[PDB]
Amino acid sequence: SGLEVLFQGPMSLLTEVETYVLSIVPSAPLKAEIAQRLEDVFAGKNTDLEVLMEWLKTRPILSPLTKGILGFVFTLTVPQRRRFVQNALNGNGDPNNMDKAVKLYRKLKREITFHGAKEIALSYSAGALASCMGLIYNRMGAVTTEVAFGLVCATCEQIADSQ
């Protein structure tokens, strides 16, 4: 309880992440399963990343981009690269998104905080943001965990804003 209040900052960051991530998951019976999986992963419950990823890969309804974002989130928290995640994490439907993703990636390597990263990321399109997530998925240690989460939240915000 006394200890518990000191950890409210990081727990509230995790609540914001799960809220953003769930906002891009279709309102289907499957959504309950994703929520309970995200809850268990954010609670530090023992998880096999390969089992989670195989389950993600074979889910119907989910768009490859939602699978990519969920794939990225699970990789960031559960202590390798999956092709379905790499393929999804892009904005190749606009050649200019790679140009912008590289420039955002350069800036994110300099950030430390979740809010600093989320604030910078929100100046970019959903397409550029997803391509930037793809760049980090290839080199996860290029940015801090808080910065990677800020980027995920910014990406979810821009996808939810277009749908």
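Heads up, residue numbers simply count up from 1 along the chain you see.
Structure determined by X-ray crystallography, 1.9 Å.
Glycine is no exception: its Cβ is also placed from the backbone N, Cα and C atoms.
In Swiss-Prot, the entry for mutagenesis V51 to A (Swiss-Prot position 41) states: Induces short filamentous virions. The structure shown retains the original residue. Sequence-distant contacts (6 or more apart, same chain, Cβ under 8 Å) of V51 (mutagenesis position) do not exist in this structure.
DSSP gives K100 (mutagenesis position) a helix state. For the published mutagenesis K100 to A or R (Swiss-Prot position 95), Swiss-Prot gives the following note: No effect.
Here Swiss-Prot describes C153 to A (Swiss-Prot position 148) as a published mutagenesis experiment; the accompanying note says: No effect. Taking the Cβ of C153 (mutagenesis position) as centre and 10 Å as the limit, one finds 22 other Cβ atoms among all the protein chains shown.
Listed in Swiss-Prot as a mutagenesis experiment, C153 to S (Swiss-Prot position 148) is described as follows: 31% loss of RNA binding activity. Secondary structure at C153 (mutagenesis position), as computed by DSSP, is helix.
For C156 (mutagenesis position), applying a Cβ distance below 8 Å and a minimum sequence separation of six or more within one chain yields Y20, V21, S23, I24, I69. Under the heading of mutagenesis, Swiss-Prot lists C156 to A (Swiss-Prot position 151) and annotates it as follows: No effect.
In sequence order, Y20, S23, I24 make up the list of same-chain residues 6 or more apart from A160 (mutagenesis position) whose Cβ falls under 8 Å from its Cβ. Here the residue is the original one, while Swiss-Prot reports the published mutagenesis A160 to G (Swiss-Prot position 155) with the comment Complete loss of virus ability to be rescued in a reverse genetic system.
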Which residues does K100 (mutagenesis position) neighbour through Cβ under 8 Å, counting only same-chain ones at least six apart?
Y124, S125, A128, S131, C132
Where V51 (mutagenesis position) sits in the secondary structure, as DSSP reduces it to three classes:
helix
